[PDB]
Amino acid sequence: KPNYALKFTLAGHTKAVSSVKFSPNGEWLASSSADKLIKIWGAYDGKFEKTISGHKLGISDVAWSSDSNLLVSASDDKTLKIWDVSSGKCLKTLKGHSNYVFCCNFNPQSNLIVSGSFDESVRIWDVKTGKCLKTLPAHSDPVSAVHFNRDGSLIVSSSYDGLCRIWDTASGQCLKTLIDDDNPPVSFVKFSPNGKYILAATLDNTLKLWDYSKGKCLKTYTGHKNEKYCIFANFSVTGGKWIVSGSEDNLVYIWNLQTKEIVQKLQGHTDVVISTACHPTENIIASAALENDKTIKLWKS
């Protein structure tokens, strides 16, 4: 079992936090919020660094480039924006989604950005020119999450239409469609660090680990509350191999990845823990919560 303990509580966001992400170099924590702002914090002391602004409506997601120099954010303003973190500049504003953009990620090469939206599409963008390379008619409902695999050859996406789909990044073809017996909306999905699995969350209080090549559900993680919101889940691999997730009962849940047993619950948030993140080299978890909390918390084992 892990021994995560509260260290820092981080405030500033004037509205509900939507997403928190550690920089790949482990130096920083970026956060986005319905308050239209991005904030940078020291990953180890939670020391506030800077605010990044420009979006005209709330942000639902933010993600780092591989080299920890860039950010992409996804806003209800129907744009993504590429930020240079150190200068604070908006480098590109990506436009073409017809509805709120909900989710984003760079590929590991960070020449491409993938995005998903309420306009039910998945779009691939060129980082250098900021132009939309492909629009995938990916789903029949809002796209809750999008993620590249370890080499960027694949995209996984999830949607309120109950599906999880794997896409060929080069051709844009659907290579797979995953759904279990019940068709609850899929609220989140991401590739495992080695990229052989996908972790996916459904609005039926369930996380599942899938081997997407075989189309098979390997593990199920239950015990948390997730029926209304797109809560991030994570693989934790710095110490034990855990699954980490926020919950609509204001707790952060940690399961043993292999045995599926809850090993720790983190208390202290006063609203839905919408987002959690795992530090790339230390046993640190960042957690953020919604409107009645507005705080980010940093835990260490």
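Heads up, chain A uses Swiss-Prot numbers, so what you see runs 32-332.
Structure method, as recorded: X-ray crystallography, 2.1 Å.
For all residues, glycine too, the Cβ spot is worked out from N, Cα and C.
Where Swiss-Prot documents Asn225 to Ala as a mutagenesis experiment, the accompanying text is: Loss of interaction with RBBP5 and reduced ability to stimulate KMT2A methyltransferase activity in association with RBBP5 and ASH2L. Using a 10 Å radius centred on the Cβ of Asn225 (mutagenesis position) and all shown protein chains, the other Cβ atoms total 10.
One mutagenesis experiment catalogued in Swiss-Prot, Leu240 to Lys, is accompanied by this note: Loss of interaction with RBBP5 and reduced ability to stimulate KMT2A methyltransferase activity in association with RBBP5 and ASH2L. Sequence-distant neighbours of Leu240 (mutagenesis position): residues of the same chain at least 6 apart with a C-beta under 8 Å from its C-beta are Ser223, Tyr228, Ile229, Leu230, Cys248, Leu249, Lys250, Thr251, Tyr252, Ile274, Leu288.
In the three-state DSSP assignment, the secondary structure recorded for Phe263 (mutagenesis position) is coil. Here Swiss-Prot describes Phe263 to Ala as a published mutagenesis experiment; the accompanying note says: Strongly reduced affinity for histone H3. Significant decrease in interaction with KMT2A.
Take the CB of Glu322 (mutagenesis position) and look out to 10 A: across all protein chains shown you find 13 other CB atoms. Among the mutagenesis entries in Swiss-Prot is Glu322 to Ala, noted as: Strongly reduced affinity for histone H3. No effect on interaction with KMT2A.
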